[PDB]
Amino acid sequence: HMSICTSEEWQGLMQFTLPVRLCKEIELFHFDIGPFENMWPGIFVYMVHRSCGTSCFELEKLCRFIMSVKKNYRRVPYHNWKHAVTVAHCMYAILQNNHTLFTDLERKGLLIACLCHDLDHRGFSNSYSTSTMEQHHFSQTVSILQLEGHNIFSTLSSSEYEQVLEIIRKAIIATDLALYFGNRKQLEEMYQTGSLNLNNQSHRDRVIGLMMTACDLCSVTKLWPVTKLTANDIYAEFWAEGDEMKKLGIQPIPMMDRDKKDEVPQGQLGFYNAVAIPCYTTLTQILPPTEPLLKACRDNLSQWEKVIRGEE
Ligand SMILES: Cn1cc(-c2ccc(=O)n(C)c2)c(COc2ccc(-c3cccc4c3ncn4C)cc2)n1
Ligand SMILES: [Mg+2]
Ligand SMILES: [Zn+2]
């Protein structure tokens, strides 16, 4: 277990250059990687390069690492390689727009953590100690790092190496949405009381934790026709899970039931109000430059309202 890339795959990636007409596009929060499948591993290399230059990773081990990650994502409609890269791009925009808050270690850890955060997702929920899927996705990240010529951190001291693995573990654990409700609440209080202090490691962990939810949910921050299409992918998976439950004579909850299709826009609306809006509001409060994520979220919420009210 742990599949690996071929030499053709890592060498082809080493040779890629992003077309000039995307370089301004890719800096924008709402950028959609969607139309550029061929370029996705290339796009990740690019973002690593912009954010730490052409000498932050041995370029060969880097391309090998990315191409093996890709081969350990499965061909599922939503929790796949497309979503890893989408989440990593959101993290890239955040780090670029907040350039001096984060250490060099943090920047490398979090881009890698984002690409690996759904490693070997099967297309079924946590429901079908806790943070099950996530402890596992971290486990798989550890295994790839450990292979052959795939250790991109080899050139760190053992003190830095232990540091970056622990950035990664906490980051991927933070992508379990059950834990997001409490982290956010904690952050909301600290901000209120004025007690938030980025010199404090456990405060940094929390902020980073929120940053991982915001990236993980970022398909709600793209332009309306892209968010709409992604929502179809999320449903392809949820309904396939609901179909497997009916196969056993089990009644799935409404969200996994394709017979409950007309209650889609209502469902979307509640999620936006209950999860997405508070997430990007607390983020915007701590990191003002992330404000365009909130704005794009608000715009998509009002699209969903108009669907419900019957006008699009
Ligand atoms: C980008 N993105 C990730 C996610 C996401 C991430 C983590 C997570 O745990 N969930 C559930 C979703 C989303 C929102 O997706 C949604 C899916 C279904 C609903 C829904 C709720 C209730 C009844 C419903 C619903 N749909 C049909 N009916 C009848 C809402 C939102 N967008
Ligand atoms: Mg996940
Ligand atoms: Zn995810």
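Residue positions begin at 1 at the first shown residue.
The way this entry was determined, per its header, is X-ray crystallography, 2.0 Å.
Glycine too: its Cβ is placed from the backbone N, Cα and C atoms.
The active site, proton donor annotation in Swiss-Prot covers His79. The Cβ of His79 (active site, proton donor) has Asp118, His121, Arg122, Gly123, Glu237 as same-chain neighbours under 8 Å, each 6 or more residues away in sequence.
Residues annotated as 3',5'-cyclic GMP binding site in Swiss-Prot: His79, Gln268.
Cβ neighbours within 10 Å of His83 (divalent metal cation 1 binding site), excluding its own Cβ and spanning all shown chains: 21. The secondary structure of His83 (divalent metal cation 1 binding site), as reduced to three states from DSSP, is helical. Among the features that Swiss-Prot reports, divalent metal cation 1 binding site is placed at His83, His117, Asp118, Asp216.
A simple way to gauge crowding: the CB of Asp118 (mutagenesis position) has 24 other CB atoms within 10 angstroms, across all the protein chains here. The annotation divalent metal cation 2 binding site is assigned in Swiss-Prot to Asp118.
Under mutagenesis, Swiss-Prot gives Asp118 to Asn (Swiss-Prot position 830) with this note: Reduces activity 1000-fold.
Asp118 (mutagenesis position) carries neither a helix nor a strand DSSP state and counts as coil. In Swiss-Prot, a published mutagenesis experiment is listed as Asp118 to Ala (Swiss-Prot position 830), annotated Loss of activity and of zinc binding.
Checking the recorded positions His79, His83, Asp118, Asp216, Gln268 against ligand 2 with a 6 Å cutoff on the Cβ atom leaves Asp118, in sequence order. Contact annotation for recorded positions (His79, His83, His117, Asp118, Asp216, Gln268) versus ligand 1: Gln268, each with CB under 6 Å from a ligand atom. Just so you know, the Cβ of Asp216 (divalent metal cation 1 binding site) picks up 22 other Cβ atoms within 10 Å once every protein chain is counted. Straight-line distance linking the Cα atoms of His83 (divalent metal cation 1 binding site) and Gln268 (3',5'-cyclic GMP binding site), rounded to a whole number, equals 19 Å. Remark: of the binding-site residues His117, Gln268, the most isolated position is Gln268 (fewest other Cβ atoms within 10 Å of its Cβ).
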